[PDB]
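S.K.: This is the structure, below, for whatever I ask next.
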2 protein chains.
Amino acid sequence: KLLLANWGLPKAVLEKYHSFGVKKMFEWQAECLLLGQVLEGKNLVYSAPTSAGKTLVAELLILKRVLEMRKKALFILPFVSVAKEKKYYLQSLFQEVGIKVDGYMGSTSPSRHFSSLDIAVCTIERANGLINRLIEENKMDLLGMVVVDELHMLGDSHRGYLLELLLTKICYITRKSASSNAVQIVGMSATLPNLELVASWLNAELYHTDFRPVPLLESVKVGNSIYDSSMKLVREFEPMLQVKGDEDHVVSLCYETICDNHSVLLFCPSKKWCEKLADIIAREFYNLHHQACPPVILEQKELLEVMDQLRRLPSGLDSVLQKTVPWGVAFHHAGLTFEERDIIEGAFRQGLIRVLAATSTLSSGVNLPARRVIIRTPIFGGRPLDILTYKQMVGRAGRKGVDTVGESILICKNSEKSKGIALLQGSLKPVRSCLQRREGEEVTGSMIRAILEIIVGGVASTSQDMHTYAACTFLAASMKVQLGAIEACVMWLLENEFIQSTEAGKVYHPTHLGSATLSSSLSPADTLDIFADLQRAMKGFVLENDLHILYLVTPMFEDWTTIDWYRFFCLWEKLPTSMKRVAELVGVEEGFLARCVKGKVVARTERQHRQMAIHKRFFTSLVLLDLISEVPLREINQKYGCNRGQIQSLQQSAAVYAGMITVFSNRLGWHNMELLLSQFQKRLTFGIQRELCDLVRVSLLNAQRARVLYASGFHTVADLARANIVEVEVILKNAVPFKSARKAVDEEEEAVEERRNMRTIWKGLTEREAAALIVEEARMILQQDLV
Amino acid sequence: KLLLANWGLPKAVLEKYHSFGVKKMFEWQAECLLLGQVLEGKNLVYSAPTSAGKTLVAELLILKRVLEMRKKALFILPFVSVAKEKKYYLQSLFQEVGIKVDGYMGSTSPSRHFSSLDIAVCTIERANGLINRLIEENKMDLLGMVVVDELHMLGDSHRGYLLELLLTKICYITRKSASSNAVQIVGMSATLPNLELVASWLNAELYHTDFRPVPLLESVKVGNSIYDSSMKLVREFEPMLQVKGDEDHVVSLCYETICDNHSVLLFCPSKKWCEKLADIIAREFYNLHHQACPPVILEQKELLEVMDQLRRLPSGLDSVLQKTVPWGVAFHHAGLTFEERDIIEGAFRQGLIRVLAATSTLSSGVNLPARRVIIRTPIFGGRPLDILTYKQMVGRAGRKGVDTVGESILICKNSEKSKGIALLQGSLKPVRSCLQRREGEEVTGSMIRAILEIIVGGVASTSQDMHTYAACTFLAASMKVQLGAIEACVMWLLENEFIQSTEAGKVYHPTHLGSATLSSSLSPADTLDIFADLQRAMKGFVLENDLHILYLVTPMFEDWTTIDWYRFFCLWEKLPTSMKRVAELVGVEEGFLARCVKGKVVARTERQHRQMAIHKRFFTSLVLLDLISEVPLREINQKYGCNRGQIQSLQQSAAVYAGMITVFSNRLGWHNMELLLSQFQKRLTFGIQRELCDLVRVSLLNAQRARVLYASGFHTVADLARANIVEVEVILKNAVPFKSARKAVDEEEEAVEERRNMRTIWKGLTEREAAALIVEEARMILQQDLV
DNA sequence: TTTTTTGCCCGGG
DNA sequence: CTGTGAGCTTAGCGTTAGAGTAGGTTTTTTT
């Protein structure tokens, strides 16, 4: 029965599973795969805890369908991190049968067009983008299957409502062609009260189970007392350690199980709070070792390899990590460089680290199981802790093979107790659409996009079809205004020129501003703020410097950071007129910055909303300029107050926004603006090729400078030590694009001073000085390397 | 001796000469080829009257050397019309031997890279341009021969001094290398004085003849009395058909030779005076036949075919050609189209036209003999006629031995008789080099080109090698201020950033602006303006429309027309609000336009020297904007005060200026601005697409408005007659680049009106109405073709 | 109160 | 928005910011 070898897998995949793990399925998996019609081809929704073999029940369906029918699966995952991990995992299983597995995730994408793949594993908005493009190609018939994780995100508005739109399009196009399942939807979720509604919407079969291989003792600590689920008072605890201001004994709650050689995962409200607790915990591991209780075992021979591997990173070994990592204490949050996450994840996954204070980043996207989970408060960011967040936090408790029973302890004040009791006793709110109009309110951005994305694809081009599409949404299940809201959208789309009216009844056609908003996969709420920037550049584009191209290209964010408007006003005042003119043409204005330094965010009329959206995008441009200007990432974080983890997210985004907005300007037909961006797409790439890595040892070589030496002479630093200073000076003078020292007639001097100060090679040296000093540096580097 | 077959020509060329020419040389041709060292590879400078077989000597020397030395030869010719004719001759002559003959002239380029050619037939600046690039590619060793026509041109300031700069380079690059010739030079110089000096400068043989196949009977008329050049009276004239319509009775002097039934040619100081006087003469041939020496034999059947060929002209038959051409009278201007000029010449070349009136456009650039030449006055323009122009006029008398003698008649009133006679009794002034200076004067721009070009090409870079170059000039040869002239050049080229000074004498290197000058082959004095326009565009470029890029690629002229400043000032206010913004950024201003309306004469400081060039260029940009906007030339002429010759020169020059300024911008490193210009150069062309030609012809559709139909549905006229009006309406809506109809916030209402106007057609049709009308015209005219 | 003339790399079948 | 303990700093008791997350066509290969 449960032994997987009986299920008829091809031996290569069976042997790969035998290598990867258990040969026998859990009983719930055998039931769920033996519902009456899921194997026939009917859609499915199911739920199991994250500790269960959740994805196996999809993988065996994928393996069957892609082998039994020569059609292409589309595996939709909530985050790039889990998408990358699942890509490599699934590649390892199927590759010996010849299934081509590749993914759309972050900046990475398949080296071949979708028609060559067999299983595309991708993030949600990559999948919706691919669905839009499959519609534009009308090649949708290729799509065999959609596998959806976290289907309970149907109601999440920041991201997730895309899952309504995406599944609705597949239903509608199937129903449009209908009026043996063409596209099977397999939807994985946490258990919901109305899960059978989602299953009924998807016409799906249903399974859900409480089964988990490792059981969880949930609890709330209040005072000394620990209450089990159903508030059974199982235990009282007394402080094994006495610590100044550890009024909750949070260190002792760690130490108690550290005495048992078991690890602790400690979720906190914020990054600052994680650093403070990783500091405090490491100080007590130090004190216990210094005042030398049971002994503490560390295997520091391994921690020195981890901590040296951190020292190699251009971040440097962070001042907190210097203190904590030697003791097996770490911290983990999205302020860390991706490599620092992967190092600290790996060190905790092997258990070299024993305590890891973390934000929600270890709740979603990072599967670090632990014996004991702790949640430092019921309040997060002044919210009550979300019930979905809590039940995803505690799902980390228990380690499959290393441990027998999982433990979790919420820490709660006596006055807060009702909130903790609610978190344990409560259950997830019923999932409900974002399409639903609130009774008296303006129609929602999810509905506006949901209507635009069919019209622009040439699907449901007449309004009677739009009512037929609305009847496919999950909203049309949640209600059992449904007609009147649709014609309130087309008014908004018409009066913003996303679509055109045509008589005969009527037919609606996409404008270029339609096709651009669709095929760049921007949101309609963004392409107004982008178009008001792109079109205003057509009226006067500064070509002598990058800042205006960066303002068009820089990612849209709201509150990318807390912004110091006063330092931004001090910064804007300092800009060169070469660049301050770009601020004027963009519309940055002293009358607006003066308000934003003097007072609150302006009340948002459409004018004041636009003028606010301009400045936050400009501030993000000045950061993004400094990144390409090779200003030290240590300096940038002083200058703008962001931190190194945000910068890598900005680098990841700006490299993509250059690509989107090129397609946006292409679809508008503004080909003369496209080329000015399609060239800049070559320069938003921040990692050097190995060509310069030797030359980059020379302190006077910016990569922009090493670029011309290697292009001119293939130089090894030995060659730069051999080179004649006169040849370097001429190579330097033939490196920079020509910019006069001459003042032209009716110029202001500041506009040419900034042409002169832009040619000195650091302010900085003149080339006659630099070309001597760089040969003297190179010959010193050479003799230091040869010894 | 003189029988050509004895000279050892290859039979293919010999038979081609037997076909095209005659089997014998003239006496002077043999005597010159028998100059002992010439056939050994000595340089030669020779003269023969232009009606003799001047070029046969040069052609025979090329043919021999390319067979024997087997090195590539460069044939330099004064004008593109002369170059094209001599290209087809040399190609048709040599190609049966397999000599790869092609050339560089006008917008033309050879079908393969230079090294593929055996002969390059070339205009002066395509040759001096080529010589610069052979030095950059260091292929100078390839150049085995240079052959030069009109070597007397060295004294022109506007042009042709390049023929000193080129030959001085070849001399210097020989003598510096050497201290059987490295290059053989053959120069033709039309019987100058000081011709021994030119021969001595090139270290060449001197050869001269006055031989003519038919003698020139010069004469001069005052009153009724005609005098020989010796001022003997030859005749008193009898003005048959006496009329007050010509107070000098030149109509009778034309009719006289017309009674001899031979062609006559008349040179006139002005287009309108030419155009008037052709009408006057034609109405007397009308008067003869309407009254009826015999009447003029008209052969009207051929003239009606010629006149129908003018009716077939895209610009239609000129009403003045309706008057004159049926009588065998025509006129000839730079103001005609080039097609009309070629047609009218050909009709005269076949002798169908028997009288032709011209400006100097028949002095130089073409050779069409006429038995009698008439010169209307000793005064041409505001000044006495140049004796060089007189000789090239009267040289037209020899009808290729189809007639036994040639005639010339200078005509004047009783005043200035001596200054008239001085054209007959005078001879060419001494040739000289415009590299010469006054003491109270700047070093001339032709010297600045010389001493710049050596530096930038990477030759003679040392401060003493330039004085070694100057010793090879024809200036220095003529002198056997000049020592300071080279130092004045280097100071001027430093202050204009064309060169860089490096220490340890000193060694000078090109800037990018140096190499950009030479690579574009612009003048230094032009490049100060073409750069300042580009440098100003970098500070704020209007991508919104075509006008601001046209201002950069607008051909730069002095007085390409008189500018009717009041009509231009009216045409300035009529510019749309976006185009009136371009006028701000380039610096067009009412405070200058109104001042040119107020008064023609202005003083000029450096500000005013730029301001004139800005406006004179901008006015020419407006003409280009209309020409790409498909405005009818019938309007443009009347709108700007322009004619169909000036327009045609501006089209043919603009296609080259967008070429040069790509290569100018590319090598300044402004690769963003380069790609805009390189993109726009793909639009700045005026040919007709093969497949669209009939579609644009029949339906009266603008080229892009038809092209998108062929792109969107491949319609022929027979298919557009079937097109659905709603489908065409949707195409008409989405064919254009997106211009939003909505006003933005923070925008002038007078600005958005433009963007909504741009989508209208012309009148002022809606897209609905145009999409109806276009289908009606297609389906109606389909029937008119089928009937 | 007014004459004629020239420059550039690159693609095509 | 909501909240609270962290933050500022000389001292020893003043004053508040605060989670994580993502979209593009061409292109893959070197001096």
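Per Swiss-Prot, chain A residues shown: 68-246, 256-368, 377-564, 577-600, 606-863, 868-892, in order.
The backbone N, Cα and C atoms fix where each Cβ goes, and this holds for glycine too.
Annotation source Swiss-Prot lists ATP binding site at A:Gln96, A:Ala115, A:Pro116, A:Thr117, A:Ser118, A:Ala119, A:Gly120, A:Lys121, A:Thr122, citing a large-scale study or a structure entry. In Swiss-Prot, a published mutagenesis experiment is listed as A:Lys121 to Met, annotated Abolished ATPase activity.
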S.K.: What does the structure give for the C-alpha distance between A:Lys121 (mutagenesis position) and A:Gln96 (ATP binding site)? Integer Å is fine.
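M.R.: That separation, Cα to Cα, works out to 8 Å.
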S.K.: Whole number in angstrom, please: the longest C-alpha to C-alpha distance across A:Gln96, A:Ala115, A:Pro116, A:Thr117, A:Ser118, A:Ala119, A:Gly120, A:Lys121, A:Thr122 for ATP.
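M.R.: Those residues reach a largest Cα separation of 13 Å.
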S.K.: Using all protein chains in view, find how many other C-beta atoms are within 10 Å of the C-beta of A:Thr122 (ATP binding site).
M.R.: 20
S.K.: So the entry has no coordinates for 9 residues flanked by A:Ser246 and A:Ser256. How far apart are their C-alpha atoms in Å?
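M.R.: Those two Cα atoms are 15 Å from each other.
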S.K.: Please classify the secondary structure at A:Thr122 (ATP binding site) using three-state DSSP.
M.R.: coil
S.K.: If 4 residues are missing between A:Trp863 and A:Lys868, how far apart are the two Cα atoms, in Å?
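M.R.: Logged value, Cα of A:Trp863 to Cα of A:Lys868: 6 Å.
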S.K.: Return the count of C-beta atoms lying within 10 angstroms of the C-beta of A:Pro116 (ATP binding site), excluding that atom itself.
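M.R.: So the Cβ neighbour count for A:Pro116 (ATP binding site) comes to 18.
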S.K.: Other than A:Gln96, A:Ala115, A:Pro116, A:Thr117, A:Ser118, A:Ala119, A:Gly120, A:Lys121, A:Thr122, which residues of the same chain sit close to ATP? List them in sequence order, counting a residue when its Cβ is within 8 Å of the Cβ centroid of the site.
M.R.: A:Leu123, A:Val124, A:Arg288
S.K.: For A:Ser118 (ATP binding site), list the number of other Cβ atoms lying within 10 Å of its Cβ atom.
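M.R.: That number is 21.
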S.K.: Which secondary structure state does DSSP assign to A:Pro116 (ATP binding site), in the simple three-class scheme?
M.R.: coil
S.K.: Same chain only, sequence gap of 6 or more: which residues have a CB within under 8 Å of the CB of A:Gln96 (ATP binding site)?
M.R.: A:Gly120, A:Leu123, A:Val124
S.K.: What's the end-to-end span in Å, taking the Cα of A:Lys564 and the Cα of A:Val577, for the 12-residue unmodelled region?
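M.R.: With 12 residues absent from the model, the flanking Cα atoms are 13 Å apart.
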S.K.: Near A:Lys121 (mutagenesis position), how many other Cβ atoms are within 10 Å of its Cβ?
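M.R.: There are 16 such Cβ atoms around A:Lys121 (mutagenesis position).
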S.K.: Give me the Cα-Cα distance between A:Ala600 and A:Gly606 in Å, rounded to a whole number; there are 5 residues missing between them in the deposited model.
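M.R.: So the two residues bracketing the gap are 5 Å apart at Cα.
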S.K.: Given a gap of 8 unmodelled residues from A:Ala368 to A:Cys377, what is the distance between their Cα atoms, rounded to a whole number of Å?
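M.R.: Unmodelled segment endpoints: Cα atoms separated by 8 Å.
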